[PDB]
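Single-structure report; data block below.
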Amino acid sequence: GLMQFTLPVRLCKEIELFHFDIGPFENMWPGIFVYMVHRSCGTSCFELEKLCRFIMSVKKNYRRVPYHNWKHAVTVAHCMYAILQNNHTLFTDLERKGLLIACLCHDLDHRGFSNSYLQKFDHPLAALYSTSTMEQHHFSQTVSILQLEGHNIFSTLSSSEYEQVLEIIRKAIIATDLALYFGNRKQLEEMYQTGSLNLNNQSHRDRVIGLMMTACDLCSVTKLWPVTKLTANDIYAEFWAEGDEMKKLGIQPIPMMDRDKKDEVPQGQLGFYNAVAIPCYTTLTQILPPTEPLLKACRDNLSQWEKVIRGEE
Ligand SMILES: Clc1ccc(Oc2cnns2)c2ccccc12
Ligand SMILES: [Mg+2]
Ligand SMILES: [Zn+2]
């Protein structure tokens, strides 16, 4: 309980910034995650023996895929840490505990394919879960790991606190289904602009946590350009494999996923920034002003994509 985690000076400082990259050293990621829980939640939230055993089982159940991997898990958890630390007083003890774990768990056992490819392939998980297929599986895998012996990091909570924190985690993980984001953001837009947004309304908190999750999940677009550009290779590597697998089912994939249409990428990024990323962080900055740096970074990268098209890089 007196055993703090410390980072090197550069990481100690950089980690507090939204645009922080967790680095190429896999063996430091678990200490980074624990450092973030201890500062975000307190050194008292989790039994360190249990948290460390949870972290390593969660790492184990991420696959070696180009993008939806252990590094993504921690990257997304760091973005939530930054949001939580810049909005200290707006979130309950349970929400701080639950959301960092939700982020670490949000993509558990991802295979590299969209809900859409699971449905066209007729994957057993598409029969077990008709909507938000991969996201119901991710939450399902989270509960499994929490239920391993020595892995219940919530064991010191009351029965009711426990049901609250698994409910926070379930909503949070489901909300990373980008299909649900559009509607969630429009409702939040309307509530903020007709002034009816109320953070004491549980149904309204749910929506705001949902948007935070979408924000953390898309935070690749909020890094400094060299990080954003290199992550896009990993993102597109998964997309083109899925495209290849669509072709194998005798279905032309959308151009985004067709590796014969690499030319179309920069325009596809534009569409994504304009349709998804900028709207996401605009609405998030309105509800949570201290998250503006995410919007500013996302804007800078939209501009960097415009320069790619114009042949200036
Ligand atoms: Cl740059 C970026 C980040 C996240 C995205 O959403 C995803 C959904 N599933 N895997 S990645 C993007 C989708 C298209 C183009 C760019 C994207
Ligand atoms: Mg996901
Ligand atoms: Zn994700």
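By Swiss-Prot numbering, chain A shows 724-1036, in order.
Cβ atoms are placed via backbone N, Cα and C, with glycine included.
Around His791 (3',5'-cyclic GMP binding site), a 10 Å sphere centred on its CB holds 23 further CB atoms from the protein chains shown. If you look up Swiss-Prot, you'll see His791, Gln992 marked as 3',5'-cyclic GMP binding site, on the strength of experimental evidence.
What Swiss-Prot lists as active site, proton donor is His791, and the listing cites similarity to another entry. For the recorded site, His791 (3',5'-cyclic GMP binding site), the DSSP three-state label reads coil.
Reduced to three states, the DSSP call for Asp940 (divalent metal cation 1 binding site) is helix. Residue density at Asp940 (divalent metal cation 1 binding site): 22 other Cβ atoms are found within 10 A of its Cβ, drawing on all protein chains shown. Per Swiss-Prot, the feature divalent metal cation 1 binding site maps to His795, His829, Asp830, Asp940; the stated evidence is experimental evidence.
When other Cβ atoms within 10 Å of the Cβ of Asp830 (mutagenesis position) are tallied across all protein chains shown, the result is 25. Looking at Swiss-Prot, the entry for mutagenesis of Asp830 to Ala says: Loss of activity and of zinc binding.
What Swiss-Prot notes for the published mutagenesis of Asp830 to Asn is this: Reduces activity 1000-fold.
Annotated divalent metal cation 2 binding site per Swiss-Prot: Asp830, in sequence order, evidence recorded as experimental evidence. Secondary structure at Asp830 (mutagenesis position), taken from DSSP and collapsed to helix, strand or coil, is coil.
Annotation for the binding-site residues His795, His829: lowest Cβ count within 10 Å of the residue's own Cβ, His795. When the Cα atoms are compared, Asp830 (mutagenesis position) and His791 (3',5'-cyclic GMP binding site) turn out to be 7 Å apart. Cβ neighbours of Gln992 (3',5'-cyclic GMP binding site) (same chain, under 8 Å, six or more residues apart in sequence): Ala955, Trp1028, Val1031. Cβ atoms within 8 Å of the centroid of the Cβ atoms of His795, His829, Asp830, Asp940 (the divalent metal cation 1 site) belong to the same-chain residues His791, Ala796, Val799, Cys826, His833, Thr899, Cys939, site residues excluded.
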